[PDB]
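The next block holds one structure in the form of structure tokens; read it before the comments.
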Amino acid sequence: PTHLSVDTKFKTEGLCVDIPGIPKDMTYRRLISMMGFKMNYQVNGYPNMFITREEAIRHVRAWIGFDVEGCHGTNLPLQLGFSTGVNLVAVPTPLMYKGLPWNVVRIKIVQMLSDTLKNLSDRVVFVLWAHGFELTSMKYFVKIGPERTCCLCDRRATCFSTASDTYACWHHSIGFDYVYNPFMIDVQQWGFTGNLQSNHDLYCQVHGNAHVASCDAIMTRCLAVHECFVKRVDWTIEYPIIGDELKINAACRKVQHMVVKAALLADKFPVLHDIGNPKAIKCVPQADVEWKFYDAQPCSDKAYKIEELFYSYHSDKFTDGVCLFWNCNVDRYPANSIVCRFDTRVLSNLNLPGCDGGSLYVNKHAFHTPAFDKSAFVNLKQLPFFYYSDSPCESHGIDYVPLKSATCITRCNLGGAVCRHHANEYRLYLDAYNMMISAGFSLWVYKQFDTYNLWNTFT
Ligand SMILES: CCC(C)(C)NC(=O)c1cc(C)n[nH]1
Ligand SMILES: [Zn+2]
Ligand SMILES: [Zn+2]
Ligand SMILES: [Zn+2]
């Protein structure tokens, strides 16, 4: 039980306005045949064009919302909408393109999907709110067959070319005209009352309905992300490495240890309230401080209300010492905080568009994160870059230019000349810091934080 049986029933009520008279009793086997495709009893890696909700969740990076609206059905022009914001008009003879025949529309579809997906996934999952025209338009740009490999590399084939009779992945498909072995899921099969807009609008105010196919494609994918990653959460599902995951995670641990260690040295807080991940470990194990932990799983819907986290009767006195919120997203941080908050607006291959301003951050696991909100940080200031080290000035064991920097907080810099070891460590830390910031993380600190207080920790 890993793939969707072709003999599974498909509910057709949502299809009967575009396809009147459609049988109520329908399987995926009969639907695929009605769509103009032939599977030929093939056991070659592609058992069904449609996939289960569980398979869809494992391939969230491949999700492309897709809608087709009748502009005027073999006789009328169709408006093809994608969650990339693209609208294409196909004639049978928020970017809006004029009417063109299918032979050229299919080339644009292959280019668009290839550019969007090459750094995200090995496939495409068309996310539908199926009403009929989208399913019957697939024969004009989709070809199916056995699972294949790319003609220029070892990746699975996602595109086909009728000009060269060859197959390509998303990286090698320039000039290709057909999408090959795509996957799809109809959100209407999950059990909903009412139309797409009424279901989407219950959870999201950021996507509107400008009455165009791409608006529907965007709402469809947003609703699917809500159902799979907001109202339902699965942190056991592992996702492949596609970018700088390892370096980002290692950088985050390095920055956390640096910042908290320096805050404790600079202001000598007697207690630290560590709020967030129930599996957190002390990030500064040698610190003298009374370390207290408070469990809160990552919020995937709305940011936590600070009143619910702190009140309703623990140290109780969160106003004592300092509070550490390392990716624990709250509505308004208290003044005595050290904070790491993911900025959902960041553009990256790890950060996918989400629900209601939120984003789906996929790095080993998938985390839907509430929309970044500048007002959460009104009691704090942005944490400036700094490097601090009390380790001995000694090289041990990569060519060199002497480091001059006001933010290298070390004994050698206090003494007037940064040593080789601290220069190498400073440059490595700066790279880690820049990697974490560029990945979307933002750092905030209590207004009294001053690195000038670190210089007297060398006596
Ligand atoms: C395990 C240490 C700690 C710094 C708390 N991890 C993270 O917050 C984090 C975020 C990303 C992305 N990678 N790691
Ligand atoms: Zn390839
Ligand atoms: Zn939405
Ligand atoms: Zn040094």
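In order, the residues displayed for chain A correspond to 5949-6020, 6027-6047, 6076-6295, 6298-6381, 6388-6449 in Swiss-Prot numbering, which applies throughout.
Per the header: X-ray crystallography, 1.8 Å.
Positions of Cβ are set from backbone N, Cα and C atoms, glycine also.
The annotation that Swiss-Prot gives for the naturally occurring variant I5967 to V reads: In strain: Omicron/BA.1, Omicron/BA.2, Omicron/BA.2.12.1, Omicron/BA.2.75, Omicron/BA.4, Omicron/BA.5, Omicron/BQ.1.1, Omicron/XBB.1.5, Omicron/EG.5.1. Feature annotation from Swiss-Prot assigns Zn(2+) 14 binding site to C6132, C6135, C6151, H6154. The active site annotation in Swiss-Prot covers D6198 (among others). Residues annotated as S-adenosyl-L-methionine binding site in Swiss-Prot: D6256, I6257, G6258, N6259, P6260, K6261, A6262. Positions annotated as Zn(2+) 16 binding site by Swiss-Prot, on the basis of experimental evidence: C6377, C6402, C6409, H6412.
This view paints the features noted in Swiss-Prot onto the structure.
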residue : record                               : DSSP (3 states)
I5967   : variant position                     : coil
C6132   : Zn(2+) 14 binding site               : coil
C6151   : Zn(2+) 14 binding site               : coil
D6198   : active site                          : helix
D6256   : S-adenosyl-L-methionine binding site : strand
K6261   : S-adenosyl-L-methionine binding site : coil
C6377   : Zn(2+) 16 binding site               : coil
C6409   : Zn(2+) 16 binding site               : coil
Binding-site residues close to ligand 2 - of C6132, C6135, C6151, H6154, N6259, only those whose C-beta is under 6 Å away: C6132, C6135, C6151, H6154
Cβ neighbours of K6261 (S-adenosyl-L-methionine binding site) where a neighbour is any other Cβ within 10 Å: 8
Alpha-carbon distance [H6412 (Zn(2+) 16 binding site); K6261 (S-adenosyl-L-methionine binding site)] in Å: 32
Residues close to Zn(2+) 14 site centre defined by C6132, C6135, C6151, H6154, Cβ within 8 Å: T6131, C6133, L6134, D6136, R6137, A6139, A6150, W6152, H6153, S6155
Conformational class of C6402 (Zn(2+) 16 binding site) under the three-state DSSP mapping: helix
Modelling gap (6 residues), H6020/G6027 Cα distance, angstrom: 9
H6412 (Zn(2+) 16 binding site) versus binding-site residues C6151, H6154, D6256, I6257 - nearest by Cα: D6256
Unmodelled segment of 28 residues: Cα separation of flanking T6047 and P6076 in Å: 25
Neighbours of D6256, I6257, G6258, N6259, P6260, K6261, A6262 excl. site residues, C-beta within 8 Å of centre, S-adenosyl-L-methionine: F6275, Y6276, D6277, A6278, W6310, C6312
